[PDB]
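Below is one structure, written out as structure tokens, with a few remarks after it.
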Amino acid sequence: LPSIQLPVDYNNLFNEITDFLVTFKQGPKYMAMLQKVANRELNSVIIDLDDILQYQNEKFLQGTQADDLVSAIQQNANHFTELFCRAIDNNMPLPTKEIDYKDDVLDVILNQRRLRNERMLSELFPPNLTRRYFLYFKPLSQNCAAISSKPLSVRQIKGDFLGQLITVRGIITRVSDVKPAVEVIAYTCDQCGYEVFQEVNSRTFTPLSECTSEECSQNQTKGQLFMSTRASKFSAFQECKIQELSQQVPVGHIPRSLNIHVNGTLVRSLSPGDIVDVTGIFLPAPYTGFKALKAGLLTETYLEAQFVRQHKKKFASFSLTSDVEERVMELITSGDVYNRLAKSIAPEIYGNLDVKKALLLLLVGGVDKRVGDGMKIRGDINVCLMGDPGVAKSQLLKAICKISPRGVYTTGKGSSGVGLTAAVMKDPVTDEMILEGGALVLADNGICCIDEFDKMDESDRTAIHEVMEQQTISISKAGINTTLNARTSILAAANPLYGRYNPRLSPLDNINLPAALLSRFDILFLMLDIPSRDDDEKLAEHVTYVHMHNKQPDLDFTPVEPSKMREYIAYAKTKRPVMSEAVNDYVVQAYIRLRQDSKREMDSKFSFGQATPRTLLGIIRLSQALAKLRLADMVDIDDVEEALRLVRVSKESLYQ
Amino acid sequence: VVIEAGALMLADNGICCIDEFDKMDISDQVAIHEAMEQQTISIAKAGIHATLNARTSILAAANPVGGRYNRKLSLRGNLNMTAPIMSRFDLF
Amino acid sequence: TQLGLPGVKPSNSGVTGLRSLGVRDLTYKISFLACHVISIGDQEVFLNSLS
Amino acid sequence: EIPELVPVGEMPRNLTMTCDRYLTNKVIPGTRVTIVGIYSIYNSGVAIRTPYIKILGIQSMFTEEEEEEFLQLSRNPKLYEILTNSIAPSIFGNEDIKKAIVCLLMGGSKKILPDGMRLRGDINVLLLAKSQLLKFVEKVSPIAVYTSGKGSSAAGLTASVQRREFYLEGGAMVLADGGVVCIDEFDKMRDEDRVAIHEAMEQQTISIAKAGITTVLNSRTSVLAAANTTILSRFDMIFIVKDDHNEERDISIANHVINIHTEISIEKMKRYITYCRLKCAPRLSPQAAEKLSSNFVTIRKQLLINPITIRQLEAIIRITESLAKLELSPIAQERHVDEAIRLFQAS
Amino acid sequence: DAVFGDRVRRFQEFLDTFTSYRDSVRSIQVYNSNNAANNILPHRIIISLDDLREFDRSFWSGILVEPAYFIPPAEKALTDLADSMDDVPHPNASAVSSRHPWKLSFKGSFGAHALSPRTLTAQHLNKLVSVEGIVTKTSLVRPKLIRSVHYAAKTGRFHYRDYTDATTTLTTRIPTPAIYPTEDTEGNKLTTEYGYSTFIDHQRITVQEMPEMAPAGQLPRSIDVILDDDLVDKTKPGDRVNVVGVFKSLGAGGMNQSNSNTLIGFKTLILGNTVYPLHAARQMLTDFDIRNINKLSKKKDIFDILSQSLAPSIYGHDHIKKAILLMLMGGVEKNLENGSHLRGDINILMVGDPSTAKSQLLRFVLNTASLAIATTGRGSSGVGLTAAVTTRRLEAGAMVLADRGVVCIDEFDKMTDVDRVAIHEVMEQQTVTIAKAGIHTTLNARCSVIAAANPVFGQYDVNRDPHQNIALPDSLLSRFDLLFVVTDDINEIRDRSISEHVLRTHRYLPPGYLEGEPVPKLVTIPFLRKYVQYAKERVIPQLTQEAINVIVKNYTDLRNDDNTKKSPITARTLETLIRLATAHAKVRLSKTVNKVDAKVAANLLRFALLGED
Amino acid sequence: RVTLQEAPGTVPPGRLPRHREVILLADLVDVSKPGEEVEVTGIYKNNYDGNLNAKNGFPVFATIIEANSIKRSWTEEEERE
DNA sequence: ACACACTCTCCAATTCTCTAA
DNA sequence: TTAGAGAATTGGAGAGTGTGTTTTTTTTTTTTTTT
Ligand SMILES: Nc1ncnc2c1ncn2[C@@H]1O[C@H](COP(=O)(O)OP(=O)(O)NP(=O)(O)O)[C@@H](O)[C@H]1O
Ligand SMILES: Nc1ncnc2c1ncn2[C@@H]1O[C@H](COP(=O)(O)OP(=O)(O)NP(=O)(O)O)[C@@H](O)[C@H]1O
Ligand SMILES: [Mg+2]
Ligand SMILES: [Mg+2]
Ligand SMILES: [Zn+2]
């Protein structure tokens, strides 16, 4: 009933919008996009606010006043999706290329309806019915920066923000599958042969049942309406849920969450388990009908997704733009990438170079193989660390946990074999049974870190057997009978029996693992803590420097940062180098020597069990990883001898 | 309760066959023992009470412990069956 | 339930448009309406029974 | 309905009723009452309604002259003998047992220091015929709990966690907080209680961190126990019951049994104990301090040339204070120290 | 209607007379205006009710007995005062029509209206009351609509309307249907302007009488409270709290036609006006405390004074007291740029004979640390001590609850092997991670551990190896910074000294009591707690070359020289030396670690490790 | 109201027992206790029930028994004996 | 307050009848 | 034989009124404390 004044007039902002769309350039930027839309080549338009800020600054420097459109569309973001759409419809250019227009049902229907009106004469339909595109905003760059650039945790999203454009940081919990949603519905009248339309915005609607057309009425033609799919307009819909990071939850509280909606080409971007920076519009969800009359003033709310930023680029997302080419060429021209990359892993930990090189080869990994008859062979590499208490095992493990884009960290005592692999939970109230994967499924196509491997129960460790070699899970329980995919590499750490390594017994007594599980690791590294007045002094000096300065001590060596390391590793995981006959003869001859030496010394104190056929493919996998890191397309004997050395060095700790 | 009849009710005035008796849980062996003692079944739960007749003769099969009989030992030693249930078979 | 049963409120798609249904929807179930049953599972009475 | 009016073999019937204004908050559960009210029905079959009643009426520290008697008792020169004689008079002999029970009932004095440390007041005794004394202690004590070693539930003596969500319940050490507790067979203690009674006795607390539960429970009580090892160290005094077999005693008991089949009284003594507990909390004199320290070092030197420890000196102090408590003397003296070390001969 | 204006005038006179409330308004306004140009303080003020009594009794009793008729006009007058004072020009669209007035709160001298949930009675309805109890439940936060703004497409006019509900206002009005208008009076189609509309936060809680006051094992009683705007989420379950607000009723009570025959009563609530906690830990320093703390720090031997002031009632064990003080100060936690983490907190273990004050000394830390949790070794399981699953929801254990604090474990030897191994992560990585059916999460646990144990043979046997006497794995003993062995050696003068000491202790009498009634220099513990708080917050000593020169030499000599040392020596020993030096420098309130601190830390570690100085 | 069930001795072999419900009015209330074996005389009566018709899908009426009567010391000679 | 089921009322569309050219 | 003026019977347009709606097992997988 009452009314107020406000400082904003939308006519001026509309004029600013139509000038911005036709003038700005980094021809003008957005007219190219609209030409692509007119040609039916492009489905969505992404508006940058950095462009609007730049446009405002340039117009100001030319000596003219201008409204601050950036804050205007951040404050009340919902209204401006309509203004931009109307501006785009007004200014849309004509097509550059032939289209085959007859493929469109709506074109035929509207042309015939226009012809009917033309003959009769001897808005028509809602404009939403013919918008072939979607539109989204992208927030301000923080380095140019405003609230939309500064992430909020899910607790900080108060009721003040309803209607604004914001950014949220958290973990996704669940994702729904896609289903259609109506925007404009179409009908047909049987008797008078005329079509009518209806637009839907709310969650529910009442369909039409009477032809209220004036011509149909004046003929007293009380015809019947029927719905039609063939001329209705749908749009893809998907719903998700986001939840705050566990390490940001205050003490004694339960984590909170938000509901996210996604429409258009943005669909099926999110996935469960992702750490992500979502940005969108935060809105309420009103009730409808009789429910509204007695629901009260408490409003449900959700977030309209607009743009998504992931923290870590998955390896599958790689493509060699020249920007990445320029940076990998730095490492390629500098040379000796193997040693530099190995040294760069956890610079704050002294020594341990061979272990780091092995873990780099874990990060790269071998080549998948699939024989013509259907047999397939594992590509992943498995590694284990066995050593005395207090030699930076857990520290180095958790350091590698950072580099990998997909990865999880787990400890032996806190883990169930079910939850480590997959569980059949009677979760809903409806007594339904549903499968939900465990840690090794979440680490699919990634690394799984299992600390305190010796404390895990003997029965539960047997669950890992299938996943290690076959890279799959099989379950046959109540109401569920399926197989899941787990293409994960395992890294594990443990102390020997009795804690500190006992020289009185053989290595196999100290290791205390069964044969079937000991074989499944490609490398098992044995590291012992033996005092030495010379070495302890150097280690103490290094650690004291690190505690003093927060920086590793350095005179010659500069580590590569993790981002460039990730780029180089991602580029290296695409090569698939092949073997050759000369290399094949060499490795074939080595394998015989290994098994003969194993047979000679099964009785000996220097025994480590018997070499199985799985030790040959370990050599091949390590050789192919080394071939990958030098960006070759051909395995070389140089790689093979290095692979053999890296396997030999693991046992030298036994000899003081 | 669903009340619907069990196996012993269907075998009233008949032969009830139990195969691999030794694998049955003790918590159910006691139920068969209680029914066999009286030839009667009782229900009392959720406000519903009932008594039913179970005039059924039992024929059972079992495995010796360890899979092979021991001639050195009594049948009680060989068989994983409690003494009250063993006392109520006419023939072994 | 979907028909005008006195004293009870209404409760894969059915059929509609009938007078009694209004805007409601009606489905059906299959069952068998039998007419007789036959099973196939004192000594004097027994002897009289035999041929 | 009244328990002595129900027909045999039936569960008792009951009614629901209402009251307002001054008739509210006038009664508590378990009390026998008489009621006047209108009997009527209310809505909540066919043409059927529930009955109820509207109520219109319901029916259901010391003086000076008391403490004068207690003061007269306090100045009697043979009060200790009188109180010992009054405890389980039917039981023959066992003088030191009765003296120890007097000391257990009276207790020491609680203290709190500037740095926050807290000093215990309670007394603990073990007895190795014996069934009667625990019942007597239950009757005479102001507050008392009686139990056998297995306890009233799965909580046992101390406490346990049970399960469906988990919960926690306390045994007959938490429930007796602030009073006395007597255990009928200490050897039948369960496995968890064997370890938990260490904290229950030394700290006067029970603490649990299991299945997401994280709480601490109060166990401020004096324990009497009997049985028939290292667990004897927790008690302040231990003794073994002794018997005598006079035929006249048994004949007298039998004659009394036939009579039912065909010195200070309990209530007065209980009230006197309550008064003494409320009014006085004495302190050691310096002479007692010198005496006790000299005796302590003497015993340790004698054992060395041939163990006593501070945890037993602090028990002797509590026994001394409890002995001084009877006279209502504000200071303890060498008279009490001598009787304390004399009674300390558990062995 | 006219009476509303006069009450506004009278409260305006009150606000002009007592000027200390004008300063509050202006200070909040200028603070908010400053940072806006770059957190924001609420538009709320607390008034002393005694000032209102002394100014005008009629207004005081009107507020205190008829709040629905007196609180709104006073709040209106406060909003007028704050609005007339100068404010930033050119407000934005949302600021122009916020519908956000200032709000009041009260303190002091409620008299008869100070109550508890048991005694709150129907006579007190519509009065302003204060209650005390424990929070038991809290609802989720929800937004609530109070105003909406609309833009008319054709005319270019902005319209608006307001909404009300029974819990939003002290006075009573016709309820509103929560419908958004779609069309203008003149037929123009409307659009809703989110971001110009106003929503507020809402939360319900429940408060119960304290268990200490429950009679006869009877059922306890409780009340529901309503909170909104600034008061949301300032409490959690288990908090002891004192709440101020108006006690009111709601609803039709079944007189709108119902089957109950109106035997059921009306609903009731307290509308939260102000909330205060109860101490049942933290202290705030005054200027005099800063002066005294800085002046005391320049004594030659502050470490001896402070260490000997810890548990003066316990004779002897100087080194353990000094170690406990250094534990309470702690080191400095490091986070390197690549995300790597280096531990800072110190763990201590002590094992010894019976009766040698292990539990008594362990009890002292529980009553001087700001956050402390205590447990017995056999009364706790691994999942209970770290974390557990429930319903999926994950529930924290004891080590997770004490995050930045200390945890005390008595009877450590009785803990089973299956329970102990859960602790190996928490004492170095300072995190708890679970991987069970339907859950995978990581939790933080940054605490320091102090614990006590008994030797294997019941008393320490010098004639057997320390490993034989101490049945724990080497990987666990490595995680304790300092391991102390203590015994009850019989000696004449030692026994005499200890016995005389405890006898002197037992002759204490508190100040306010006559004899027989039932209940160097040492700084007081209430001052020592302030000293520890100030030193832990305000000074962060950085390391120096001169300290490093000592640390490296001591480490390399201690590791390599062959001796009968009683603990394994590893890379964690160097960290122990660095932590102890940093903590001792922190006791000194030095901005940097010096040679003296490293020397003292080495001398303490040598005593604990090699058993002799 | 009282629920009445067939005595186990009367039930034929291999069949479950049947049930009926009895209404007791003014003088007859609390004449019998649970578990007793009882004999009843009364009128057999029926009425419409919507839920039965809805669930079964046939015009099926429910039936009740209205009881009219319900059925389940020494002399000097015994004392002298 | 928002779709439905059911009731009530008035008005004009329609057919039937009579009269005269 | 057409047609036009007057009367009687019927249909359904449409206006009105009242109404209803939100809201003890038994079997099977998994974690936890208890003997
Ligand atoms: N070469 C090294 N460089 C730097 N720090 C080291 C080195 N070796 C050991 N440390 C330190 O040793 C400490 C313990 O490391 P950690 O990874 O927990 O050892 P661990 O072998 O896993 N101990 P445990 O789990 O008992 O076997 C950390 O503070 C490391 O900084
Ligand atoms: N200076 C002291 N030295 C030893 N004990 C003392 C000292 N001062 C007091 N005590 C008393 O000694 C008793 C034993 O203390 P406590 O802390 O329980 O020893 P403990 O090491 O825990 N024995 P335990 O529980 O078997 O491991 C308490 O009653 C203390 O009051
Ligand atoms: Mg480790
Ligand atoms: Mg102790
Ligand atoms: Zn039509």
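Quick note: numbers on chain E are straight from Swiss-Prot, i.e. 18-55, 90-331, 338-448, 455-582, 648-741, in order.
Per deposition record, electron microscopy, 4.6 Å.
Cβ coordinates come from backbone N, Cα and C, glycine included.
Per Swiss-Prot, the feature ATP binding site maps to E:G409, E:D410, E:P411, E:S412, E:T413, E:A414, E:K415, E:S416. In this structure, E:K415 (mutagenesis position) is part of a helix by DSSP. Summarising the environment of E:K415 (mutagenesis position), the number of other Cβ atoms within 10 Å of its Cβ, over all protein chains shown, is 23.
Listed in Swiss-Prot as a mutagenesis experiment, E:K415 to A is described as follows: No effect on MCM2-7 complex helicase activity. Loss of MCM2-7 complex helicase activity; when associated with MCM5 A-422. Reduces MCM2-7 complex helicase activity; when associated with MCM2 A-549.
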Beyond E:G409, E:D410, E:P411, E:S412, E:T413, E:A414, E:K415, E:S416, what residues of that chain have CB atoms within 8 A of the centre of the ATP site's CB atoms?
E:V549, E:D551
Using a 10 Å cut-off, grab the number of neighbouring Cβ atoms around the Cβ of E:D410 (ATP binding site), all chains included.
17
If proximity means a C-beta under 8 angstroms from chain D, which of E:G409, E:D410, E:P411, E:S412, E:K415, E:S416 count? These are the recorded positions.
E:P411, E:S412, E:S416
Per-residue Cβ crowding (10 Å cut-off), top of binding-site residues E:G409, E:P411:
E:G409
In Å, rounded, how far does the Cα of E:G409 (ATP binding site) sit from the Cα of E:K415 (mutagenesis position)?
8
Count of other CB atoms lying within 10 Å of the CB belonging to E:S412 (ATP binding site):
18
If you count other Cβ atoms within 10 Å of each one's Cβ, which of the binding-site residues E:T413, E:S416 has the most?
E:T413
Are there any residues at least 6 positions away along the chain from E:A414 (ATP binding site) with a Cβ closer than 8 Å to its Cβ? List them or say none.
E:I371, E:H374
Among E:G409, E:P411, E:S412, E:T413, E:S416, which binding-site residues lie by ligand 4, judged by Cβ under 6 Å to any atom?
E:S416
